[PDB]
Number of protein chains: 2
Amino acid sequence: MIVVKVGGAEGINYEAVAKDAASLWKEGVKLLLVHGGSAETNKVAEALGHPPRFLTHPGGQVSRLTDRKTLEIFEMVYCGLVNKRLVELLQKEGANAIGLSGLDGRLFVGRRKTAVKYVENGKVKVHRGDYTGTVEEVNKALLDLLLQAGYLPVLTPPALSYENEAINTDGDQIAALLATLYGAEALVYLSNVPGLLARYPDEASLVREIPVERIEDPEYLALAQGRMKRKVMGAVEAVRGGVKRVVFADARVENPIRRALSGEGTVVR
Amino acid sequence: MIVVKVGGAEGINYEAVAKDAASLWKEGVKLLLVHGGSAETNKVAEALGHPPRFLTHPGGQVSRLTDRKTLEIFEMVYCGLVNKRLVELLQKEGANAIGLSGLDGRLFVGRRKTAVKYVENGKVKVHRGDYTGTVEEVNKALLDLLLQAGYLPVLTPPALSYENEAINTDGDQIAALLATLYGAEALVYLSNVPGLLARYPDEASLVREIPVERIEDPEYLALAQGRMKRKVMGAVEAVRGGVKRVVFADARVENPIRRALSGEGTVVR
Ligand SMILES: Nc1ncnc2c1ncn2[C@@H]1O[C@H](COP(=O)(O)OP(=O)(O)O)[C@@H](O)[C@H]1O
Ligand SMILES: Nc1ncnc2c1ncn2[C@@H]1O[C@H](COP(=O)(O)OP(=O)(O)O)[C@@H](O)[C@H]1O
């Protein structure tokens with residue numbers, strides 16, 4: 001099992017990712033693809049006159065306000081535009097992809113944050129209509145069933161809350177969760193940069209290797225505390241959880257997945 | 001097997017349809033739900049600044065121009081907004097729904113019209129970038145597989161062309177095709193009117209029964225040739241194909257499916 005998380009930032013080469021995934025699948029490789037689409041969602045939300053709004057936490061720590069209308073646009077883009085673009089591209093390449101959201105078959109379920117603190121005009125308030133949460137359970141039976149039948153699952157949020165509400169959630173954590181549940185050989189994170197890097201945006205700052213043995217060393221403190229903490233420690237937890245390696249790699253280049261599997265990027269192990 | 005086609009016109013009561021479908025499913029009834037969303041697609045397309053455009057055929061006979069950008073908005077709304085709204089609603093009602101498009105698992109495949117004649121300024125032209133076609137094949141194995149595992153499939157176009165291109169297609173024909181493939185006990189068409197009616201919009205013109213024995217009678221010529229020909233003859237072909245009855249019913253009212261199954265509307269047999 002390989003799990004490939006495709007990021008949703010600008011300049012993701014979907015046709016390049018599709019071409020690679022499809023040829024891996026055709027070679028007999030087990031794949032699970034997870035994707036996003038936050039950039040395209042914003043663009044669509046701008047155009048529909050419902051611009052993105054962000055909650056600044058008492059930290060903080062900013063997170064998208066996923067009100068119902070924002071969630072709906074999230075659904076249009078993640079579940080509609082991107083999911084089906086990716087499925088179509090895969091079918092053109094000879095891979096029988098099947099696109100699913102966390103709502104479908106109760107694939108992804110978790111807890112909704114029903115009261116989130118934020119700071120507006122220097123006063124702290126409580127937002128009760130934010131549809132965001134975690135993923136704590138996966139319908140692995142369904143994924144297993146589709147995998148056994150030979151389909152290539154292409155998965156996306158939103159997830160389903162325990163009260164059956166669609167909720168936004170962290171796509172990187174879904175991918176990490178899937179990778180640990182399946183004991184994945186590799187978990188690949190693709191994005192519009194070459195990998196984890198010390199001086200962003202300089203692409204020669206690329207860190208090649210992060211041994212989980214040495215995660216609490218000062219060398220690797222810089223990243224584990226800096227901008228990309230959530231991803232880095234998610235990877236560390238995944239490897240500890242049984243995933244043999246986690247690779248951060250480039251989604252722009254040709255053969256993004258193959259290069260990543262050959263170690264080109266940041267390898268957490 | 002019951003197949004319920006939910007229309008995509010204004011004022012479709014999705015929560016009412018969901019409530020009914022879910023309680024039927026919980027009673028052990030086999031359901032396949034097919035839906036659309038042409039009205040909401042138009043509204044979204046208006047707002048995105050890509051207004052609907054129609055091709056007037058040499059007849060004609062008008063049909064939506066489904067250029068790639070229109071197809072993408074079609075995907076956002078049918079596959080994103082509506083499909084997931086419906087799946088969420090079903091999950092809230094205790095039914096384990098699974099939403100799929102024709103692209104997913106190659107569920108719906110057919111032939112694309114790659115050159116459509118139209119009349120513009122009284123001159124006949126040929127449009128070569130229209131992504132519309134038929135559905136000729138269904139991945140019944142996949143549907144069977146999901147049905148056996150107990151999921152409630154919620155299906156939608158677009159379909160996949162034989163050249164692996166996403167294409168718009170007639171949702172009513174998909175539902176008719178599914179109903180004949182499964183030998184459905186009933187095929188229900190739900191829309192924002194009480195049924196097939198002689199003097200539209202007068203709702204007392206409701207035709208209760210159309211015997212397929214008498215389809216070529218002058219009485220039933222009015223409908224079989226009039227505004228709703230494609231639906232009426234699709235129903236007639238379905239019943240001949242082995243479907244025991246086809247009901248045209250109201251999507252607005254409470255218990256829309258149950259009422260339809262009890263004969264409330266236009267019953268083709
Ligand atoms: N300088 C940067 N270095 C690393 N990551 C970044 C940088 N700037 C933005 N990002 C990441 O890009 C992400 C876009 O979301 P992502 O998880 O890729 O897709 P989605 O949320 O659509 O699944 C942001 O959450 C952010 O963490
Ligand atoms: N007066 C009318 N009587 C019957 N049907 C109508 C009338 N006016 C419009 N319609 C139907 O409403 C349909 C909307 O599309 P529909 O098939 O319900 O959903 P979708 O295309 O979204 O699956 C139109 O194709 C049209 O045939």
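Yeah, the Cβs are placed from backbone N, Cα and C, and that goes for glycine too.
Annotation note: B:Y78 (ATP binding site) sits in a helical segment as assigned by DSSP. On its own chain, B:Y78 (ATP binding site) has B:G8, B:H35, B:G36, B:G37, B:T41, B:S101, B:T156, B:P157, B:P158 as residues at least 6 apart in sequence with a Cβ closer than 8 Å to its own Cβ. If you look up Swiss-Prot, you'll see B:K5, B:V6, B:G7, B:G8, B:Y78 marked as ATP binding site.
Following the DSSP three-state reduction, the secondary structure of B:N168 (substrate binding site) is strand. In the structure as shown, the Cβ atom of B:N168 (substrate binding site) sits within 10 Å of 25 other Cβ atoms. Summarising the annotation, Swiss-Prot assigns substrate binding site to B:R64, B:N168.
Here Swiss-Prot describes B:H57 to A as a published mutagenesis experiment; the accompanying note says: Shows reduced activity. The Cβ of B:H57 (mutagenesis position) has 14 neighbouring Cβ atoms from other residues within 10 Å, across all protein chains displayed.
What Swiss-Prot notes for the published mutagenesis of B:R111 to E is this: Shows reduced activity. Around B:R111 (mutagenesis position), the same-chain residues at least 6 positions away in sequence with a Cβ under 8 Å from its Cβ are B:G133, B:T134, B:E136, B:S161, B:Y162. When secondary structure is read from DSSP and collapsed to three states, B:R111 (mutagenesis position) falls in the coil class.
Under the heading of mutagenesis, Swiss-Prot lists B:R112 to E and annotates it as follows: Shows reduced activity.
Swiss-Prot gives this note for the published mutagenesis B:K113 to E: Loss of activity.
Annotation note: B:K117 (mutagenesis position) sits in a strand segment as assigned by DSSP. Of all the Cβ atoms in the protein chains shown, 16 others lie within 10 Å of the Cβ of B:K117 (mutagenesis position). For the published mutagenesis B:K117 to E, Swiss-Prot gives the following note: Does not bind LysW.
For the mutagenesis result B:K123 to E, the note given in Swiss-Prot is Does not bind LysW. In the three-state DSSP scheme, B:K123 (mutagenesis position) falls into the strand class.
Under its mutagenesis annotations, Swiss-Prot gives B:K125 to E the following note: Does not bind LysW. Of all the Cβ atoms in the protein chains shown, 12 others lie within 10 Å of the Cβ of B:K125 (mutagenesis position).
In the three-state DSSP scheme, B:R227 (mutagenesis position) falls into the coil class. Close to B:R227 (mutagenesis position) in the fold, though at least 6 residues off in sequence, lie B:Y200, each with a CB less than 8 Å from its CB. Record note (Swiss-Prot), mutagenesis B:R227 to E: Still binds LysW, but shows reduced activity. The unchanged residue is displayed.
In sequence order, B:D170, B:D172 are the residues near B:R230 (mutagenesis position), counting only same-chain partners six or more apart with C-beta under 8 A. Experimental mutagenesis at this site is recorded by Swiss-Prot as B:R230 to E, annotated: Still binds LysW, but shows reduced activity.
Taking all protein chains in view, 22 other C-beta atoms sit within 10 angstroms of the C-beta of B:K231 (mutagenesis position). A mutagenesis experiment is reported in Swiss-Prot for this position, B:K231 to E, and the note states: Still binds LysW, but shows reduced activity.
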Long-range Cβ environment of B:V6 (ATP binding site), under 8 Å and at least 6 residues apart: B:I12, B:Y14, B:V17, B:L33, B:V34, B:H35, B:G36, B:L86, B:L190, B:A251
Filtered recorded positions, from B:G7, B:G8, B:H57, B:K113, B:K117, B:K123, whose Cβ is under 6 Å from an atom of ligand 2: B:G7, B:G8
Under 8 Å by Cβ from B:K113 (mutagenesis position), counting only residues of that chain that are 6 or more apart: B:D130, B:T132, B:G133
Inter-residue C-alpha distance, B:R64 (substrate binding site) and B:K5 (ATP binding site) (nearest angstrom): 20
Listed recorded positions (B:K5, B:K123), ranked by Cβ neighbours within 10 Å, top entry: B:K5
ATP site shell beyond B:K5, B:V6, B:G7, B:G8, B:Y78, criterion: Cβ within 8 Å of Cβ centroid: B:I12, B:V34, B:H35, B:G36, B:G37, B:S38, B:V82, B:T156, B:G171, B:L190
Site with most surrounding Cβ atoms, counting all protein chains shown within 10 Å, from the recorded positions B:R64, B:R112: B:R112
